[PDB]
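Structure, as structure tokens:
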Amino acid sequence: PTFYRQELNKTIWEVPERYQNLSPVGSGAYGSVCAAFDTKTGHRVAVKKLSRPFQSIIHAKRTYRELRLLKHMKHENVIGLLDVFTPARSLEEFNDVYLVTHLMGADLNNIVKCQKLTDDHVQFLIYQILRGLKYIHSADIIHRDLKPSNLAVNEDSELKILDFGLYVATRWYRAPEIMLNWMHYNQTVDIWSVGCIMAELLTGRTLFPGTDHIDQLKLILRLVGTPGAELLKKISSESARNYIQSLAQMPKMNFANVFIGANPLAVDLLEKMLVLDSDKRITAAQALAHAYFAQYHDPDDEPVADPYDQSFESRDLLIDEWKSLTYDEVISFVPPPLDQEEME
Ligand SMILES: C[C@]1(C(=O)NC[C@]2(N)[C@@H]3C[C@H]4C[C@@H](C3)C[C@@H]2C4)CN(S(=O)(=O)c2ccc(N3C(=O)CCC3=O)nc2)CCO1
Ligand SMILES: Nc1nccc(-c2c(-c3ccc(F)cc3)ncn2C2CCNCC2)n1
Ligand SMILES: [Ca+2]
Ligand SMILES: [Ca+2]
Ligand SMILES: [Ca+2]
Ligand SMILES: [Ca+2]
Ligand SMILES: [Cl-]
């Protein structure tokens, strides 16, 4: 392909002539994103230019990580790849990586903020998050920072999870075991996040808007109740355990007295997601079977992922080795068919 250059976000982008009318649509993880028109297919796409992908061993491995992950993700509610390109003609010239996915116009914050959502619409939004989570979790991939700004949505409320498996960030949706660095966690960290998101879709208000990690924990405990001694097992810091243990005991609230006028099935699902005991938290696959989603649930259309080889994560390699592996993954990429779906 012939490439052209255009200054976007104060830096030069070099992209194939296939992609036209680039326009900035915000930052991404380790990069920045432009909307574009794919002249090959007439489809709208989003192109992410990674920022300094091989500047350091940290950038280089995270570039490889992200490319490997996105090449593996093939699910309608998870960001995956239509294309990946570089202006480099050889490994020796290779210093820039661009990732292409279908364009999604907004994030979940754009949906709820100016819109009184119906319960049927909330069901659809949460259903899609859970469908995507079932898929990524089945490949032993966890998001760990799921939140409305990491949920891409389009003009028809179709939703995809992004920035999974990888500046002041909001902590309001993080699982307590993540926010407080507890010693053990599982895939259900993301289910806590879904509960926080769903609660906000039902009320219009952030569920746990803490000003710091201690304020947020206090808000959490007011809803779910003081934890038992067994939960302290997970907390390394003695000062943290002593503090939590010292707090005045609080009962769990009945969520039916919290989410007023909500579908009782929504309240029941929230009770199963917003539990401190991550071994008692509902899984994504279990949640998809909950009656709240009855009108959407379809077991034939809730697939799992192919096995995902993450052995590279334990390895320390040199920058040029991560760079060469990344180049290999660029070159071996096989674009998917434009139409990959059929009537049920
Ligand atoms: C959850 C809620 C709320 O108490 N927030 C305070 C807390 N953050 C605080 C105190 C305890 C424990 C912790 C710390 C978590 C919360 C509860 C509820 N209020 S509402 O009552 O004004 C309302 C507002 C809306 C709705 N609604 C509908 O209108 C339809 C469905 C639905 O849920 N239902 C209720 C708005 C703000 O968000
Ligand atoms: N508009 C749009 N549409 C799809 C994806 C993105 C996108 C990507 C991204 C990831 C991989 C890829 F290959 C291409 C783009 N990273 C962050 N975002 C946006 C997510 C919503 N807030 C603005 C940034 N943005
Ligand atoms: Ca119940
Ligand atoms: Ca169906
Ligand atoms: Ca088709
Ligand atoms: Ca079927
Ligand atoms: Cl967010």
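Following Swiss-Prot, chain A residues are numbered 6-171, 182-359, in order.
Per deposition record, X-ray crystallography, 1.4 Å.
A Cβ is built for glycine as well, from the same backbone N, Cα and C atoms used for every other residue.
Taken from Swiss-Prot as is:
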ACT_SITE  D168  active site, proton acceptor
BINDING   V30, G31, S32, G33, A34, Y35, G36, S37, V38, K53  ATP binding site
MUTAGEN   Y182 to F  Phosphorylation blocked
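Same-chain neighbours of the ATP site beyond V30, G31, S32, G33, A34, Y35, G36, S37, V38, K53, judged by a C-beta within 8 angstroms of the site's C-beta center, are, in sequence order, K54. In the deposited model, 10 residues between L171 and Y182 are left unbuilt, and the Cα atoms flanking this gap sit 16 Å apart.
Residue annotation for ATP gives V30, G31, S32, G33, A34, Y35, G36, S37, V38, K53. The furthest Cα pair among them is separated by 14 Å. Note on the binding-site residues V30, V38: the fewest other CB atoms within 10 A surround the CB of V30. Recorded residues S32 (ATP binding site) and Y182 (mutagenesis position) have their alpha carbons 11 Å apart, per Cα-Cα distance. Straight-line distance linking the Cα atoms of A34 (ATP binding site) and the residue listed as 'active site, proton acceptor', rounded to a whole number, equals 6 Å. Looking only at the binding-site residues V30, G36, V38, the one with its C-alpha closest to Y182 (mutagenesis position) is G36.
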